[PDB]
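Q: Below you'll find the structure I mean.
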Amino acid sequence: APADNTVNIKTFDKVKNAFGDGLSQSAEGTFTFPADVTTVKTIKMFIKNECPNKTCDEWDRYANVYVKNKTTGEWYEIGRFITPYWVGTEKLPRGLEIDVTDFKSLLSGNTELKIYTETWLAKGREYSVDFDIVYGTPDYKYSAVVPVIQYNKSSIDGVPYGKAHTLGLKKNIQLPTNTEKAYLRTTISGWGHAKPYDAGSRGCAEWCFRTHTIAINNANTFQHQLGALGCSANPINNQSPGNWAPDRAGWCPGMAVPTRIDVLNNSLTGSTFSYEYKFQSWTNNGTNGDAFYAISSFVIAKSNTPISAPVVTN
Ligand SMILES: CC(=O)N[C@@H]1[C@@H](O)[C@H](O[C@@H]2O[C@H](CO)[C@@H](O)[C@H](O)[C@H]2NC(C)=O)[C@@H](CO)O[C@@H]1O
């Protein structure tokens, strides 16, 4: 049979995210992706950060990429990473890799993308992003994705962690009746060294290890352990003198923030069910700054027959 092909799509080419008068922390652009995605098996996004000769904002910054929903105009976070300290991603020839297959329905035709870095220096960060589309035979011909929650405009725009009440994490999701497979895609990272510290002088939410929970129809169904990823083993090991090696809770400097995939029960199909993201209980005493969990959680619906995006309500 004709060999299944892989197409590479180049979009951002050495774009700069920076902070300054005539500068911008984000860069957006429209790129042409093939129109038909019915045979797309995988899409890999590669982010190359060019930071030669300490020419960039040397801090380990929060950064992310979005695809625009052509009809609603809403930006969906397709990938998130923390810039390495001092250097770029040169240690990785193709750059940081994040699977964005879940968004194949949005990556068709002239598609608008946005890349942001929470950079506060004019030096900023420079990137080049390309995508590999691998065609073959996906088990499901059609897919639809919609965000359940997105508190991710920046690290400090994440959900405040440790306050008396934490609202905005509960929604209702309505899956199409023709849904054959459904699952959640979640990306969460913590900011801050808020007190009280955990043993080991670990403040929240950057350093304190936590396991969060997703409850479906009130039943605790999935668990998200934000533990040690093994930052010392990071291939981008040229980050010193920055504090790159110790483990943060669920992330590392110079590494993509992990994508958590939770497969929903087929009994949920053709139903509206409750979704609730619950952070592990903690109370900020407010003596050492804030704590925030930048989070985006999407629900993907797949079927061999055309499927509309699931409906999310409060
Ligand atoms: C990924 C991560 O958590 N990075 C931290 C940065 O966010 C910190 O930078 C500080 O970020 C806040 C919020 O954007 C700014 O208000 C603050 O000015 C900025 N501070 C500096 C010195 O750039 C950073 C420093 O605390 O620590 C990590 O890099």
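What you see of chain A is 41-354, where the numbers are those given in Swiss-Prot.
This deposition comes from X-ray crystallography, 2.0 Å.
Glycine residues also receive a Cβ, built from the backbone N, Cα and C atoms like all the rest.
Below are the features listed in Swiss-Prot for this protein:
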{"type": "MUTAGEN", "residues": "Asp100 to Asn", "note": "Complete loss of activity"}
{"type": "ACT_SITE", "residues": "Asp100", "note": "active site"}
{"type": "MUTAGEN", "residues": "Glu158 to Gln", "note": "Loss of activity"}
{"type": "ACT_SITE", "residues": "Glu158", "note": "active site"}
{"type": "MUTAGEN", "residues": "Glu246 to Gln", "note": "Loss of activity"}
{"type": "ACT_SITE", "residues": "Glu246", "note": "active site"}
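Describe the structural context of these features.
A: Look at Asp100 (mutagenesis position): DSSP puts it in coil.
Cβ environment of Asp100 (mutagenesis position): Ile122, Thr123, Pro124, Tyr125, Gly282, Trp284, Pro293, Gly294 lie under 8 Å away, each six or more residues apart in the same chain.
Secondary structure from DSSP puts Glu158 (mutagenesis position) in coil. All protein chains considered, the CB of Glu158 (mutagenesis position) has 24 other CB atoms within 10 Å.
DSSP classifies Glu246 (mutagenesis position) as coil under the three-state reduction. All protein chains considered, the CB of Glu246 (mutagenesis position) has 19 other CB atoms within 10 Å.
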Q: Rounded to a whole angstrom, what is the C-alpha distance between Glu246 (mutagenesis position) and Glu158 (mutagenesis position)?
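A: Between the alpha carbons of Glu246 (mutagenesis position) and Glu158 (mutagenesis position) there are 16 Å.
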